[PDB]
Every structure is written in structure tokens, then in C-alpha cells.
Amino acid sequence: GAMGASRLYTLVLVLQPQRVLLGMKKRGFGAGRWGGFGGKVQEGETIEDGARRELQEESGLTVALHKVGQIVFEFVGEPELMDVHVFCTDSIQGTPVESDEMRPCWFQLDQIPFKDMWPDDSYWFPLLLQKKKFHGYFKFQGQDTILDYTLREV
Ligand SMILES: Nc1nc2ncccc2[nH]1
């Protein structure tokens, strides 16, 4: 039948030559995992404006964003998909702050904390680091198990 309906999300990676800024999600779904900053796009908002807003709300940073990929997530037992538009920037001009949602830390690019990131990151995060654009899809059973995935460079 028809592909499930999807909700629009953004995800922003602050990626400098030697390090990346990640946030530890403090509560809710996926709490305890490190990742980029993002959330739901709001009604009438452009995707890039939503990405800037989520970066500011979750990390305090105000920034040019570059579109780097799109990843669709499906969870067993939930008919609605997450359609995540991924962005990255190298240029910041303020300091990240802990928010209600996220605790920030910088990681060197030889210390990407995959053990404490979502399992899908092993597949697409390396493409982001190589500046290669991508489209991916991941079906999860719960928070740990991937039952199916597709990934391509574009
Ligand atoms: N990398 C990544 N972030 C996620 N957030 C929520 C669900 C699945 C996710 N995979």
C-alpha cells in the first residue's frame, strides 16, 4: 500500500576540520544518545529556518547551513515516518550551552562516539564526514535493532 505519512524534521551537525559538536539527549525518546541538534519543522516554516531555530533552541548557537542528506526513519508499531533533513555548518561565532533538551560536548573526529549514538550513524555519518550527499532509510524495532535499511550517495 501507500508509503506511510511522514513528519518533517531537521538535524544540524556543527562540523569543523578536527572536531564535531554533539548533544546528549537528556530525556524522552532516545535519551542517553549523542547526536546533532534538531526537531520538528513548524507550520509555515522553511526547512532551513527550522534547522536554524532548532540549533539555536537546543545549543544556543546562531549561524549559512549546507544541505548534506536526508534520512527516513520507520519504527515497528508506528505508522508515521520521520523525514529528517540533515544540514551542516563549519562556521560558528558563539558558545554552545546546555539546554533542557541537550548537553553539548565536542568530539575529535578520531573519537566519534558511535557506541553512544543511534545505530544508523555507523552507515551515514562517515559519508557526512567525507562531504558526500546521501539519502537513507532505516526501519527499527525499538531503539537498537535495524530490520532493514537502504542508503545511497547522491
Ligand atoms: N541518528 C538518529 N537520530 C534519531 N532520532 C530518532 C530516531 C532515530 C534516529 N537516528
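Heads up, residue numbers simply count up from 1 along the chain you see.
Backbone N, Cα and C atoms are what each Cβ position is placed from, and that goes for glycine too.
Listed features, source Swiss-Prot:
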| type | residues | note |
| --- | --- | --- |
| BINDING | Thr10, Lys25, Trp118, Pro119, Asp120, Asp121 | N(6)-methyl-AMP binding site |
| MUTAGEN | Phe29 to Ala (Swiss-Prot position 27) | Reduces 2-oxo-dATPase and 8-oxo-dGTPase activities |
| BINDING | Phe29, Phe37, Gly38, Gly39, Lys40, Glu54, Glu58, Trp118, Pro119, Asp120, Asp121 | 8-oxo-ATP binding site |
| MUTAGEN | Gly38 to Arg (Swiss-Prot position 36) | Reduces activity by 97% |
| BINDING | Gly38, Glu58, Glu101 | Mg(2+) 1 binding site |
| MUTAGEN | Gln42 to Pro (Swiss-Prot position 40) | Reduces activity by 97% |
| MUTAGEN | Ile47 to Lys (Swiss-Prot position 45) | Loss of activity |
| BINDING | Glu54, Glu57 | Mg(2+) 2 binding site |
| MUTAGEN | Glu58 to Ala (Swiss-Prot position 56) | Loss of ability to prevent DNA damage. Expected to cause loss of enzyme activity |
CB < 6 Å to ligand 1, subset of binding-site residues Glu101, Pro119, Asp120, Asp121, seq order -> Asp120, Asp121
What recorded positions in the list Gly38, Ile47, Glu101 lie within 10 angstroms of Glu58 (mutagenesis position), counting C-alpha atoms?
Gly38, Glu101
By a three-class reduction of DSSP, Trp118 (N(6)-methyl-AMP binding site) is assigned coil
Neighbours of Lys40 (8-oxo-ATP binding site) among recorded positions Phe29, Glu57, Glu101, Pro119, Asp121 (C-alpha cutoff 10 angstroms), in sequence order, are none
Quick note, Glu54 (Mg(2+) 2 binding site): same-chain residues at least 6 apart with CB under 8 Å of its CB -> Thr10, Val12, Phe37, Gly38, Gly39
Not counting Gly38, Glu58, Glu101, residues with a CB within 8 A of the CB centroid of the Mg(2+) 1 site are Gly23, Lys25, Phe37, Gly39, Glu54, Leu55, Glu57, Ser59, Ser99, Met102
Cβ contacts of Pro119 (N(6)-methyl-AMP binding site) (under 8 Å, same chain, 6 or more positions away):
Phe140, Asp144, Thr145, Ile146
Taking DSSP three-state, what's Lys25 (N(6)-methyl-AMP binding site) in: helix, strand or coil?
strand
Integer Å value for the Cα distance linking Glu57 (Mg(2+) 2 binding site) with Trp118 (N(6)-methyl-AMP binding site) is 21
Quick check: in three-state DSSP terms, what is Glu101 (Mg(2+) 1 binding site)?
coil
Out of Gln42, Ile47, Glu101, the recorded positions in the record, which is closest to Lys25 (N(6)-methyl-AMP binding site) when you go by Cα distance?
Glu101
Where does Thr10 (N(6)-methyl-AMP binding site) sit in the DSSP three-state scheme?
strand
For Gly38 (mutagenesis position), the number of neighbouring Cβ atoms whose distance to its own Cβ is within 10 Å equals 23
For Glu58 (mutagenesis position), just give me the three-state DSSP call.
helix
